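Worksheet: one structure, shown below.
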Amino acid sequence: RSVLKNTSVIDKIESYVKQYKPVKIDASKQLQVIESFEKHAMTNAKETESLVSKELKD
Amino acid sequence: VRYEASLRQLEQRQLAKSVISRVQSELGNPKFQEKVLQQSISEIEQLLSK
Amino acid sequence: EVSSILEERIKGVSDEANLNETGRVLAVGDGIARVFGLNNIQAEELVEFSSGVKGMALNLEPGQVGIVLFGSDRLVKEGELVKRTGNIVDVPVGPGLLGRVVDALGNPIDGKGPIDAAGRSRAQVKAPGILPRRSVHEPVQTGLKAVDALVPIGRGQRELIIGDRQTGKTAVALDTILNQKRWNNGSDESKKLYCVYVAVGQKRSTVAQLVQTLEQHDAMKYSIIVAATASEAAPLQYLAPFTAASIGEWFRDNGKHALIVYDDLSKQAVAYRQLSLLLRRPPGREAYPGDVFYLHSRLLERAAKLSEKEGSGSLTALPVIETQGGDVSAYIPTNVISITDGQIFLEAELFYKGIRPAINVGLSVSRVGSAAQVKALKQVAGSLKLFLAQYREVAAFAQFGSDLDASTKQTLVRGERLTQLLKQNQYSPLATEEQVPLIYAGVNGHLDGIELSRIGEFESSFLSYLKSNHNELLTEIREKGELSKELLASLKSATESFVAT
């Protein structure tokens, strides 16, 4: 702004930047599906573990 | 910024052509006579100081 | 605005001249004026023609003093008066030249405002004497492993880069400048080389690309660019190396070490030819005036490692000569070859062969030798010279393709891998601390086994591996700069470990 002599367009785009300080909407996009997949998967992990643990002792 | 710098150069060349216009004005006037007298007497003072 | 202050300054230049010498232009043409008068006139003097053209004066004749214009004669006209500046040609010299492109008369042509100048100096300055010189003992690492190994660069040395036209000719030199980023960025002033790249005869676009490249690698923050583009006058081109030299001398004088690249002197010779033949001087050998050797020699001898009483100053020079058709018997190439202390022959065939940087190792010498080679790097590359020499001999026999004996093929196999080892990517020099391992591996024959195709892969990986594990070792190579028994063993083990990857 101290470079640009041509007035009040640096203040404009500075203020436009301060307008657009907000960002696109989005958060946790999986918290039901990540948990659901993990649940089904976890069950399967335990199934494998229990089978092989039994077999190990056998 | 780029156009601003360009505009300063543009202003300078515009004002340059005004110097040309002013040059024609000076050499037209009997300033053409009167400043020659000034130069003449200045040479008298200077060359006498040699 | 800015205009009002400029006009005020302009108004502020008045005050009559006493013009103690005059002379009337008469024979003027070809940009080479000859004026009648100038009874007082120093030789090599700068004379302001009344038309805003300034021209130095190189011939004093008992008729007409021949003042070579620095401008175009389309602003000069017959019978003008000329007023002797009364100062033999001089340039501003200072620290402010760092990060500036400047034309011959020291006007910033990159227009980064007026040069911050700590002095002015004169174009011709006599070379450092025998007495104020001490022997070279300070390496300069170009970051091109082949260069460092084969033709080591020191400070105060003159080594001629010679070879076929613009075979990235500029780029070979530019790499050296780029590797000086490592020390330069560093605060060790005893390892600070301020770099002056002199560009004579090149078009503005070429120069502009180069300065941009330098800005891209952000190396322009230690570079001085002296330029004399091909548009600019033949007298200014002739004067251009000598005014670069003085700019260098300010660094040299300060004791600060520096390096001046004079690219390309071959165009200086053309310029001096034009100048001389339109000063009507008798045509020299091969049409280049016979005093070109003197011209080039006086220029070249001003780079030196000044004595320790002279604060160990050192301007280092790298001249660059384009060989037209690779003719090494041409008068201008012959003259330069004698003057310099090294040859760094670049061979086109090897360039095409894909050995880039391309160096014909037989036509490359460093007559100032390994006194300026890194002590560690001397140990590792000890038999590299022998191996390569053997490779050359072996390769010649191999052309005939006679069934080679195993001894010949040991050499052949080793040699092939070495050649691939030498190769490096243009515009990407490598750190010497990490070039010492690569040469150790090669010389200790570990790479001789490794298949030729994957040498390039191996090199990359080896560096990654040393970065991973033997980074303690790398630090030591930098720090101690001589490979001790422990370092040699560590390095030997590391390389051995990495043989199978």
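By the numbers in Swiss-Prot, the shown part of chain C spans 44-544.
In case you wondered, yes, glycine gets a Cβ from its N, Cα and C as well.
Database features (Swiss-Prot):
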BINDING   C:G206, C:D207, C:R208, C:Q209, C:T210, C:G211, C:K212, C:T213  ATP binding site
MUTAGEN   C:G291 to D  In ATP1-2; growth-defect
MUTAGEN   C:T383 to I  In ATP1-1; growth-defect
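Feature map: annotations from Swiss-Prot on the structure.
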residue : record               : CB count, 10 Å
C:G206  : ATP binding site     : 28
C:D207  : ATP binding site     : 18
C:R208  : ATP binding site     : 13
C:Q209  : ATP binding site     : 12
C:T210  : ATP binding site     : 19
C:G211  : ATP binding site     : 16
C:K212  : ATP binding site     : 19
C:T213  : ATP binding site     : 22
C:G291  : mutagenesis position : 27
C:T383  : mutagenesis position : 25
Rounded inter-Cα distance in Å - C:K212 (ATP binding site), C:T383 (mutagenesis position): 18
Cα-Cα distance linking C:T383 (mutagenesis position) and C:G211 (ATP binding site), given in Å to the nearest integer: 22
Secondary structure of C:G291 (mutagenesis position) (DSSP, helix/strand/coil): helix
Secondary-structure category, per DSSP, in which C:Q209 (ATP binding site) falls: coil
Other same-chain residues whose Cβ falls within 8 Å of the Cβ centroid of C:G206, C:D207, C:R208, C:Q209, C:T210, C:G211, C:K212, C:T213, the recorded ATP site, in sequence order: C:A214, C:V215, C:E365, C:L389
